[PDB]
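**Student:** To start, I am sharing the structure in question, which I have written as structure tokens.
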Amino acid sequence: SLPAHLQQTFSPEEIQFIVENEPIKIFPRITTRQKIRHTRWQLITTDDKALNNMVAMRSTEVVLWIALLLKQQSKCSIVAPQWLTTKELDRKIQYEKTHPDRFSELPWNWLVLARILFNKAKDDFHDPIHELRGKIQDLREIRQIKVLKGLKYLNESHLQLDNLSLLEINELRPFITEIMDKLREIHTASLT
Amino acid sequence: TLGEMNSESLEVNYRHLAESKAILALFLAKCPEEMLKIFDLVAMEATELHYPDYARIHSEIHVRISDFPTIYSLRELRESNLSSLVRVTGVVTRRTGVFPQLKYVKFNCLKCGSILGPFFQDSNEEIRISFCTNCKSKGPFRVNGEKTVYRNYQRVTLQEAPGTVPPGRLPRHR
Amino acid sequence: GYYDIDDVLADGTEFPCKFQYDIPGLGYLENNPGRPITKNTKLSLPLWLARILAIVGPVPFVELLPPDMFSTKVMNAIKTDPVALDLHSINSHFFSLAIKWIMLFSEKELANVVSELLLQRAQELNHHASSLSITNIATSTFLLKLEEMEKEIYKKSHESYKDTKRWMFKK
Amino acid sequence: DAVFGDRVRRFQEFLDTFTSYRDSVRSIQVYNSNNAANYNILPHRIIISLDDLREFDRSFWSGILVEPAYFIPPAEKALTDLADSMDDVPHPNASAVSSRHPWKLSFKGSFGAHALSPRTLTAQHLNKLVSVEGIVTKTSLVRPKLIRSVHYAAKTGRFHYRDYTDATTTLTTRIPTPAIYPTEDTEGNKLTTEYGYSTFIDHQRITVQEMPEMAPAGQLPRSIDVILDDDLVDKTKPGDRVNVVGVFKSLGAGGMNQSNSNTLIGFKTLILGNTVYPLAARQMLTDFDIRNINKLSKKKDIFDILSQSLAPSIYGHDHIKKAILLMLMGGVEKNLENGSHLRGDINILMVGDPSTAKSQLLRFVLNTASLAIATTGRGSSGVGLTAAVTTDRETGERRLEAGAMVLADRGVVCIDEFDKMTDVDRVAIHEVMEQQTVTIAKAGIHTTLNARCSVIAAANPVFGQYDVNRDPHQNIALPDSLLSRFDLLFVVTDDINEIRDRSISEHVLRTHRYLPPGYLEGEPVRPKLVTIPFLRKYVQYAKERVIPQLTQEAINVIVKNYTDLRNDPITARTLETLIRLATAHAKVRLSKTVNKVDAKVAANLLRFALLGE
Amino acid sequence: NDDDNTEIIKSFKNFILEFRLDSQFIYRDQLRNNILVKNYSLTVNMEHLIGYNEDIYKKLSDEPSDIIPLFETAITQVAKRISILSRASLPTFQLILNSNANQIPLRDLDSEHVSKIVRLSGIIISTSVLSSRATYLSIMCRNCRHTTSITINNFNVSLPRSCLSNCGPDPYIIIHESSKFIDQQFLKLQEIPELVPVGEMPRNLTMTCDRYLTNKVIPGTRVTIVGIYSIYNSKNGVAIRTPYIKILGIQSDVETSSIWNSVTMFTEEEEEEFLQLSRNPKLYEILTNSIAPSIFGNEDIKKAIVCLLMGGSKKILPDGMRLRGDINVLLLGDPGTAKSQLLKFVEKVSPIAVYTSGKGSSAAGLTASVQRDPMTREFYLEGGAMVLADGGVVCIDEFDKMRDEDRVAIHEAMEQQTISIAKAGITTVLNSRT
Ligand SMILES: Nc1ncnc2c1ncn2[C@@H]1O[C@H](COP(=O)(O)OP(=O)(O)O)[C@@H](O)[C@H]1O
Ligand SMILES: Nc1ncnc2c1ncn2[C@@H]1O[C@H](COP(=O)(O)OP(=O)(O)O)[C@@H](O)[C@H]1O
Ligand SMILES: [Zn+2]
Ligand SMILES: [Zn+2]
């Protein structure tokens, strides 16, 4: 029933769905607030109290599919997180270049959220998009170098990483799982 | 029609110089190199009077003198015809490929800061560098890329035509 | 696995072996009609016979000789340069046969050799799978030197990288 | 140096770990001492396995296979120290003390990516140890080279030696010595050179060309020039399918001088050959192979088994394949006291219709012979078949290079389209068939060259199709004088049939339905029958081991059959031809005597060849 | 001047790192995927460099020989930034250009285009042997025994006269142990026969390739080449310095897979389209109508032509029996049946194909010939028309008229698929699968 390319791993659009199902800070451009003198929102998979209390030009916290849906309307503009600034990305780049053995303390959804906000929020960034995408590509490349260095330690027992992103888990999942499964199969056949 | 397909050759009939200003035809017959060295500048000014800013297309113009009234074969060339215009009938047997040649040769003296001045190539023998403009001795010389001009060069072996030679004799090669 | 078709072709390969008993009536093993098998007969049989013919038999019925695919020459060639070795010309399913030989004959040195070989060609497999053209000779000659399970792993990794490339790079 | 000494003790530890090399050095030394001093000399070389050094030190193994200039001379120094410490000889010679060749290294084992070909030798493999495979071509003459000069001073009475270094001799780069002998000493006044104590090595240049079967589409085979060290000199003849292991090195200024300012020429690249492998033309014979050979020799139809074992894909021509079998194991040669050279090499001319698989039998006897050289009617010259005189590059001297017909000595020549030689090539070929030696008198050179080789040739008639009118003149377009030197003139007719034609049709459709083992279905290619390496071992065993002699019970049959064949295109040479068959069948039986069963088979085969039976 | 050089290096570094089209850094990904397969090269489109900055385009196109090594240094700096972690090797790269410019013909190449990037087209007739040029040289002084290093870029330098410690006049030698080398392949280019001038001959022009551009073309292909038109002095009148072209880029749709290795370099969507064509229920009629659309009739001839173009399968037997995997077709008939037009169309359609005559042929011309090298005075075999058509199609026009000694040198080349030549002291069996 399940397709062969969705058998033992997630597709990247399922990762997009998973990271669309998080809260995010946002600026409404419409007023749905009841004054002292309109059907309610009434959702069942997220808290609708922050969406019922939606005030124009304020900071609220809504789920990301609502964020993208309202950005398509341009009724509400998505605010980038703290780590999507040039200074914080430069700090992450310096941490990557400082400790070669350890990955930086980036969020798990740092590639997928960046792609979503680049392709959907082209006028919602205080810093320019240009150097932001340059630093995103630099962090992606240095994380690729670190996972290429760490792949020399493919052990039969176990293998650990600290702060690898979910999209990088789907980058490296079938290769690592198949190679370690066959290494374990070789050693378990080697046991008496 | 020089400007029409961006040609650089301006044909001049020698009979036109014979009809009007025959002193100019005599000066061209006696001293052809300096006369053409004036004539190319004259033809370039005459082109720029009709086609302004033509120097961007072709920096130098050239003139092909046509119909010299005296035709000399290769057997009849003597010492009196040197440094003069000759009209020679012959067949081309050997043609070499196109070769780039330095129109102006310039070199860098290694020991001195001064550079050697650009000298025009006569396409017969190389320019003999006896000394430098700052040091009166020979030194290492190599071509600078500051001002380089390249022109096409090709030798042909002009054998005399076998219908033109006396019957049974040998041809001549120039 | 029962239904693994790669395992079915792995069991279909023939191994050299020696007959230990004088067994009449099995002349169709060596394509003869009716020849009884003499004592100490050298013959190539498929693995689905000789895997448990060496078990049942004390002296078992069939002795499994060391084949050319596990010889000292092949072991030394693997130990020298694991990357540019052409495993496809040796056997198309060398690794599954290696796993079955290790499970049958518990050899520790062969286990270390095949583990080290799998690690070194897995590095090069990952290097060729992560490369997406916007095919080179240096990758396709290595695809010419790959096994069926190894090109299966390469296909999984390469379609994973290509699908996430088109997801990240366009809608 | 310190790192040099460190690699010296590392290789000393390696030689201490594996004591087989010490035993081999001891065996070489005691063999040299027994065969030299006391009432054919083993040289200074050892067989180093890369695999045995790989489990010891992988750093030294990578140093040998990657940067061998800093790793092979320390191993040379360590091996020389071990050979000096192992040797315990009293009262040595002065030439033995002064001139000692250091113990060179010869390498075996798997190479991986470094095992290469002359086409794929490229600039990334320079200064690396590589193994190449290819045809030997253009062997330079053996010429000595001075590496150490020993001089004597009589005013002081002292011997001064000077070491001489070359780019090819030393893997490391030293300041080159201009090869001028020292005229005088700085303190010893006049110096006299003492030849005999000076050290000279043999120098030879060969050219390894790529094997032409591995050439790609549209490209000519490439070549490299390989220097041969003095132990390996004269191991290789042209046409040898050699495997050379050596350091791929580049030398010379190579246009980097100030005179060559903008010349785009490259550097001269060579291989300093560490070892040379034949790659087994004379295969070694294990005792199991000898047991198989002597077991199958006792069978009554070993001639039939070895006949249909030759080319099972070819249907028919069974007597022709029997003659091919007797051609590969050619008969005994007898050299008389007065000097008459009696030919023991049977030669076969096959004339007939197109698509009777004569050229396919030529290809089969090309592949399955120990030494085989092919040639074609319009692709041969008479000078190009025997020998051609040319200059040599490293000598500046004129010399011969052997052609096709001389390089196949003690082998076979596979001539295709023999009916259409140029007459110049016909003169040279007829000269070899009547003389077996070629006389070259040109370029100031008066030389004779031996060619004791067999000839199998294929030809068409002068018409498009062979006539059944049995005309003697329309068999071949060649003269009958060249027909006379051929022992077996087989003629084949592609007569049009139904049943036998269906048999040949089903046989070639069974031939096309073959799939080579270990290859995928539908992909491009990248009653007892013995195997063809076993057949080659049988042929080699019969060739070197047994020399048959001739006995009367074949002789009465032979003279009766000759009288029957002649008195009832016949030549007296046919008698010798029967001998060239008969003892050849003795080489099938491996007996040193010839019996009646050889002579009857000889008479039957010659009656098939002439009359058609 | 080094400030301008490092400004150029930094600017082209910023061109690599900062180029982005449709949310994609194409050149950083190209460099990463080129490093990951150990293909140390970067292919740059000229349109992209113009769209980034036209000032950089004039800096490239004005004096290319003095700035292409600076761009090489910038590419190696980007590569060491990308694939090497700092404070926790890679050789020099190669910049390969792609241009969509109008093709300058060989006869119009003259002194105006000296030291300028030109794009041309032609036919390869000869590829030489690979020669080992040097990049890194460990230069040793013979007297004071100190070792310096000279870095060589292969554009437009020799051994210097001072040892840089009297020490000696020319005290330098070269240590070959610690020297790095790259490849260099010489090519000879013949111009396109459709674009030759009137009444003249096609002029052969000598060209050079370095590093990964070597061994990319078989002789006989039709290729478009972008590269600089530089001048080198030759050992062979006055001021004659012979011209050549240093190749920066090779493109050829007719030629595939460089030297043939039976390798699958076709792209994946083109492979799927080709699979769709192989799944077509009437591809036979499509291939029949594809051959000679302007020739009426001759349907069986077109089917035989398609069978010739696809060919059979070469088989190998354990006894060495080699059987033919190609078919040879002879069209015998009246004039006006458009047989030679079918020959010309077969030469156009086939990837490897040559067109020959019967009158204009020779025995050493169709098969391989034995020629003499001028400098070494040694004989060598140069391939003929059936060597240039190896793995492909040879077409013969007026086969009835070629000489009786000339027809019969082809028998082994048609049937045995090999040419066995024993001439002038050279004996060999070349393969000719034609
Ligand atoms: N069993 C067979 N019987 C007859 N002919 C065969 C058989 N097998 C192969 N052949 C054909 O013999 C041909 C080779 O003979 P050919 O090339 O005509 O020899 P030559 O070149 O000496 O005339 C091949 O084309 C092959 O098709
Ligand atoms: N069926 C056809 N369709 C189009 N043109 C044709 C056809 N038949 C003949 N021709 C024309 O007639 C000429 C025939 O020449 P061709 O027969 O090829 O020369 P040859 O006799 O040497 O083979 C060609 O130039 C072609 O243009
Ligand atoms: Zn000066
Ligand atoms: Zn010095």
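All residue numbers given for chain E refer to Swiss-Prot; the residues shown span 20-107, 131-198, 205-213, 235-305, 320-517 in order.
Cβ atoms here come from the backbone N, Cα and C positions, even for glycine.
Below, the features straight out of Swiss-Prot:
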type    : residues                                                                       : note
BINDING : E:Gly416, E:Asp417, E:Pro418, E:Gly419, E:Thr420, E:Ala421, E:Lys422, E:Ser423 : ATP binding site
MUTAGEN : E:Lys422 to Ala                                                                : Loss of MCM2-7 complex helicase activity
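Context for these features, please: burial, neighbours, distances.
**Tutor:** With a 10 A radius on its CB, E:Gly419 (ATP binding site) counts 6 other CB atoms from all the protein chains.
Counting every protein chain shown, the number of other Cβ atoms lying within 10 Å of the Cβ of E:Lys422 (mutagenesis position) is 19.
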**Student:** Please list the binding-site residues from E:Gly416, E:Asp417, E:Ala421 whose Cβ falls under 6 Å of any atom in ligand 2.
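**Tutor:** Cβ under 6 Å from ligand 2: E:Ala421.
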**Student:** Could you check what DSSP calls E:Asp417 (ATP binding site) once collapsed to helix, strand or coil?
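**Tutor:** Its secondary structure by DSSP: coil.
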**Student:** Have a look around E:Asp417 (ATP binding site) and count the other CB atoms within 10 A of its CB, chains all included.
**Tutor:** 6
**Student:** What is the set of residues, excluding E:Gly416, E:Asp417, E:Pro418, E:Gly419, E:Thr420, E:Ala421, E:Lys422, E:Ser423, whose C-beta falls within 8 angstroms of the centroid of the C-beta atoms at the ATP site?
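**Tutor:** Neighbours found: E:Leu414.
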**Student:** Which residues in the same chain, at least 6 apart in sequence, have a Cβ under 8 Å from the Cβ of E:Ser423 (ATP binding site)?
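**Tutor:** Non-local contacts for E:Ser423 (ATP binding site): E:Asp480.
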